[PDB]
Amino acid sequence: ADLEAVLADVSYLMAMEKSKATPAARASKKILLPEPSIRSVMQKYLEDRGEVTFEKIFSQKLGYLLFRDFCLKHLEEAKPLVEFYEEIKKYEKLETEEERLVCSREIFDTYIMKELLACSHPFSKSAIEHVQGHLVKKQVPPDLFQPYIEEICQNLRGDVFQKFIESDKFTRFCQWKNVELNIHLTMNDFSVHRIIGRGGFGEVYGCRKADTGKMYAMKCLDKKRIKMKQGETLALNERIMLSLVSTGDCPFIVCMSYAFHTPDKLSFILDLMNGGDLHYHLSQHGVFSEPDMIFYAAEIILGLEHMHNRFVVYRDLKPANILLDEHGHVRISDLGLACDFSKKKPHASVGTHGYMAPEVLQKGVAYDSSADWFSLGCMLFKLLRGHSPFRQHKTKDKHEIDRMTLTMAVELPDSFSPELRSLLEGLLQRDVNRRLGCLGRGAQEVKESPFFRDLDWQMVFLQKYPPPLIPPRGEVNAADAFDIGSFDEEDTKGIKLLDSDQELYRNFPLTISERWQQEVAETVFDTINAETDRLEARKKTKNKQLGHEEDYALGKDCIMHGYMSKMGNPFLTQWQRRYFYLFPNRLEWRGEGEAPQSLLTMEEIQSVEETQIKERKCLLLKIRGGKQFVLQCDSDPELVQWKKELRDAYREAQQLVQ
């Protein structure tokens, strides 16, 4: 290969491998948390939608981390409870009874027996007796301590949670949540490496997120090409499907973290399966063997089960769409042609010739998730033979392959064991009502098939089995960027994107909370937290020494307060950032911090409405008498809450004054 390609590959590989032992060091940009005063607005914003309950926070990764570290360091009473809960959770992940026996005895002695002996145990007799009855019989199921989990959560829900909310670590949670809700991604935020694939409406590049360093796969769709091929509906459907299946914990599907668009591209951020697709590895390694294909079939069956449980039908199932991760475990990747059959069963012949179900290939006849099982059979057949059960592209014409609707699968006796012959005979049935997986419970009908009789599906979900193939660690595991190529830019000439077209993607951008929180927790949570803490320590010392504290008790009846930019003065600085206080009768206004002063009285307000200025969202207040004020906030949540609270305040004040 030429020098440029070699350099691109080396840069991509080094960025992928850099600082594996210290993920925090991979970030080139830094997350700047807002000031601790943010909680005055963010608390109301979260309360107004009921998000400050114990379950909501404790179920969030960052919320859980902050609550845990508060209990373990700033509340002695809650320390044993959190320690017990955490060790129970650790125990639940033990995979063998030989280890669970000792772990459970240690947990019992440490957190139950000693407290019982000291008579300090606060838990109910029921949980004690349940655990004692299970253990006296030598039973160590993973659900041993579930009653203790419930009771620990009940105890933490009490004054412990209120103390946490009143603490300075709920302020940190508010800061992190505000940082989350203000995610506005652009192509600048990512360091895009060499192209790794192409197809559909655009290309796929490996990329590193700037402010966390986590490696992602950026899938870009060109808006002009989408308009040219009338693909707006498909482009939006792909986002719907990705957001539908990403919300969860399934490790068998390429999950989406973010979605955004530039003026000309639609971009999805997905998991990076640096091992490459299974078709490339099949070509390099050759036909797999039955014990090897057991692994792939089991993993793909679990993935399809996850998708089907959500009523999504994966119409294009090929070896090319199956991506191997670093360690060799597979995932389903391309949800471009996926559809939902819960509302109405599709009827379009969408797929790839040689892997489409007979009812999919038939015109007009509706079909359901039943399609994915025929495609699974065809795919498993390819892994063992190098081609679909019906002729390949180089062996027959496209419509000659379509004669799959007028024949029956060969079902070779040589390369297949009788169990596999039965499995493929079930999966390649012409009649949907008789086809395996298309009757009864669905995924269970296949999972219980004889070919998987030896397989323990719990270990499949836990991914304990050794992959048959481990992708090379020193290669990109993809075709050369010259081979992948690029779309012809001339094809888009004559295509113009109207404002009515950019309106189709008004609501496109998206961020998934759990995925972002997990990324932050893995990468830069502790570093940022420490830096933030140092910054507030510095500023607190400065304020204490020089006076002008952060706030003088926040007044007597302040509804809310926070920074806002008094905007729009031509003869002064446009961004006159200041600190504001809201009261039921007036809105006060403070300078650098010496003394607050009144800016406005609610009785004067005529209306409050949002407006766009300098391509930035702002708040417009119109005043009885022709006066007006413009205020600009920093995070959409600040703007939303300020709008809501100002509106409610003046409406109530004027209605009462009526």
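Quick note: numbers on chain A are straight from Swiss-Prot, i.e. 2-659, in order.
Method of determination (from the header): electron microscopy, 2.8 Å.
The backbone N, Cα and C atoms fix where each Cβ goes, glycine too.
Sequence annotations record features per position, and here Swiss-Prot assigns domain 'RGS' to 54-175 based on sequence analysis. Taken from Swiss-Prot, the feature ATP binding site applies to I197, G198, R199, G200, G201, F202, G203, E204, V205, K220. Feature annotation from Swiss-Prot assigns active site, proton acceptor to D317; the stated evidence is sequence analysis. Among the sequence features in Swiss-Prot, the mutagenesis site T353 to I is noted as follows: Dramatic increase in GRK2 protein levels. Residues or ranges marked as domain 'PH' in Swiss-Prot: 558-652.
Structure coloured by features recorded in Swiss-Prot.
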residue	record	DSSP class
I197	ATP binding site	strand
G203	ATP binding site	strand
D317	active site, proton acceptor	coil
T353	mutagenesis position	coil
**Asked** Could you tell me the C-alpha distance between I197 (ATP binding site) and the residue listed as 'active site, proton acceptor' in angstrom, no decimals?
**Response** 20
**Item:** Minimum Cα separation from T353 (mutagenesis position), reported as the residue among recorded positions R199, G201, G203, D317 that achieves it
**Value:** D317
**Complete:** Expressed in Å to no decimal places, the gap between the Cα atoms of the residue listed as 'active site, proton acceptor' and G201 (ATP binding site) is 13
**Prompt:** What are the DSSP helix/strand/coil residue counts across the domain 'PH' (558-652)?
**Reply:** 19 helix, 49 strand, 27 coil
**Item:** Secondary structure content, the domain 'RGS' (54-175) (per DSSP, counts of residues)
**Value:** 94 helix, 0 strand, 28 coil
**Prompt:** Once near-sequence residues are set aside, which residues in the chain of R199 (ATP binding site), 6 or more away, have Cβ atoms under 8 Å from its Cβ?
**Reply:** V205, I485, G486, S487, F488
**Prompt:** Rounded to a whole angstrom, what is the largest C-alpha distance between any two of the residues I197, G198, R199, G200, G201, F202, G203, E204, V205, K220 that the record assigns to ATP?
**Reply:** 15
